[PDB]
Amino acid sequence: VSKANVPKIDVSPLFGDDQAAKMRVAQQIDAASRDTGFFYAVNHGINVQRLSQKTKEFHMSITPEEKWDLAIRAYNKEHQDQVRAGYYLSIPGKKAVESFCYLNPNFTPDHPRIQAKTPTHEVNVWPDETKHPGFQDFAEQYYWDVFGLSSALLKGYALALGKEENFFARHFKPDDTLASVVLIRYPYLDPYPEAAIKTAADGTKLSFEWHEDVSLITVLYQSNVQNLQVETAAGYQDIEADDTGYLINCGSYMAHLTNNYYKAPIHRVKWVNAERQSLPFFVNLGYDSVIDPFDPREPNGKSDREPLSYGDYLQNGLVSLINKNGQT
Ligand SMILES: [Fe+2]
């Protein structure tokens, strides 16, 4: 099994005002997006040491009582309004992974999309502050930190495609973004439950099957345990781990609006019996955001693809992924 070419790109010029340096970053984003579809963002300015430590303290401290109280509707029939946000329980002996998902901290009972009961908008649920001091403060702060990095990355993607730098970022707003953070724990278990291991067609043991992401882009921090593979025409290739950088890839909304010029790479998660963390940020736009598709391959950029509202795209995509790859 070969290793994927995943370049490390210094994204720090995207926070600055040297326009030529920004173009040089854009070229590297373009090149990576047209090859395997993955790159590492380095020199990003986020304290990922604190991110991993605070996430670890939470996963290891939370009790079954608290998990039921935070559980999404798939695990707790009483929580009909928690489809996305909350705790995704493991099932001892059956399901190893567990995770906590939260949404835009600005979605409050007072927020107009919450008042209108608009699908995919939810109010976050949090553990008790006395049992997990500082956890909510940390997590909300982290959302805005990775929002900022993601904004900058979106300027690079715009420039790479020949657009003005706010082409995507103008739709990525703190008041209405549907972006989510998921804090995923993959545990060490001995014996490891066989029901939690999937066998791929090629024989590889997996934790999560092939998929394209439901996102515009995905901005991922993982601890230093190799697990991801990306599909190429010549088969799956291993993505090397790097626990100082963020792993970036496009989701299927980018593939839609570029007429597949930037594909959403198909990837899967190998089974590895090791304690590790996977902390994705899914860059989603607003419910009513619409970007007119274009084809960068054509001089006039003409595309026949229908514009797709981000809210409709997200509603269909999240359900489809659950149906295909299982309730996480
Ligand atoms: Fe993914």
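The numbering of chain A matches Swiss-Prot: 4-331, in order.
Structure method, as recorded: X-ray crystallography, 1.6 Å.
For all residues, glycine too, the Cβ spot is worked out from N, Cα and C.
Annotated isopenicillin N binding site per Swiss-Prot: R87, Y91, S183, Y189, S281, in sequence order. The local packing around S183 (isopenicillin N binding site), expressed as other Cβ atoms within 10 Å of its Cβ over all shown chains, amounts to 23.
For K98 to E, Swiss-Prot lists a mutagenesis experiment annotated as follows: Strongly reduced the catalytic activity. Of all Cβ atoms in the shown protein chains, 16 besides its own fall within 10 Å of the Cβ of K98 (mutagenesis position).
Summarising the annotation, Swiss-Prot assigns domain 'Fe2OG dioxygenase' to 176-288.
For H214, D216, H270, the entry in Swiss-Prot reads Fe(2+) binding site. Secondary structure at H270 (Fe(2+) binding site), taken from DSSP and collapsed to helix, strand or coil, is strand.
Neighbours of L223 (mutagenesis position), defined as other CB atoms within 10 A of its CB across all chains, total 22. Experimental mutagenesis at this site is recorded by Swiss-Prot as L223 to I or V, annotated: Strongly reduced the catalytic activity.
Following the DSSP three-state reduction, the secondary structure of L231 (mutagenesis position) is strand. Annotation of the published mutagenesis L231 to T in Swiss-Prot: Abolishes the catalytic activity; the original residue is retained in the structure shown.
Annotation of the published mutagenesis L231 to I or V in Swiss-Prot: Strongly reduced the catalytic activity; the original residue is retained in the structure shown. Shown in sequence order, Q225, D241, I242, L250, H270, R271, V272, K273 are the residues of the chain, 6+ apart in sequence, with a C-beta less than 8 angstroms from the C-beta of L231 (mutagenesis position).
Residues near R279 (2-oxoglutarate binding site) in space but far in sequence (CB under 8 A, at least 6 apart, same chain), listed by position: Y189, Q225, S226, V228, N230. Positions annotated as 2-oxoglutarate binding site by Swiss-Prot: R279.
For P283 to L, Swiss-Prot lists a mutagenesis experiment annotated as follows: Abolishes the catalytic activity. Using a 10 Å radius centred on the Cβ of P283 (mutagenesis position) and all shown protein chains, the other Cβ atoms total 22.
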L223 (mutagenesis position) as reference: those recorded positions from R87, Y91, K98, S183, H214, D216 with C-alpha within 10 Å of it: none
Counting other Cβ atoms within 10 Å of each residue's Cβ, which of the binding-site residues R87, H214, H270 comes out lowest? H214
Can you tell which of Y91, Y189 has the least company, meaning the fewest other C-beta atoms within 10 angstroms of its C-beta, among these binding-site residues? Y91
Result for ligand 1 contact check over binding-site residues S183, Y189, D216, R279, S281 with Cβ cutoff under 6 A is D216
If you measure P283 (mutagenesis position) to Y91 (isopenicillin N binding site) at Cα, how many Å is it? 15
What is the Cβ neighbour count of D216 (Fe(2+) binding site) at a 10 Å cut-off, with all protein chains included? 24
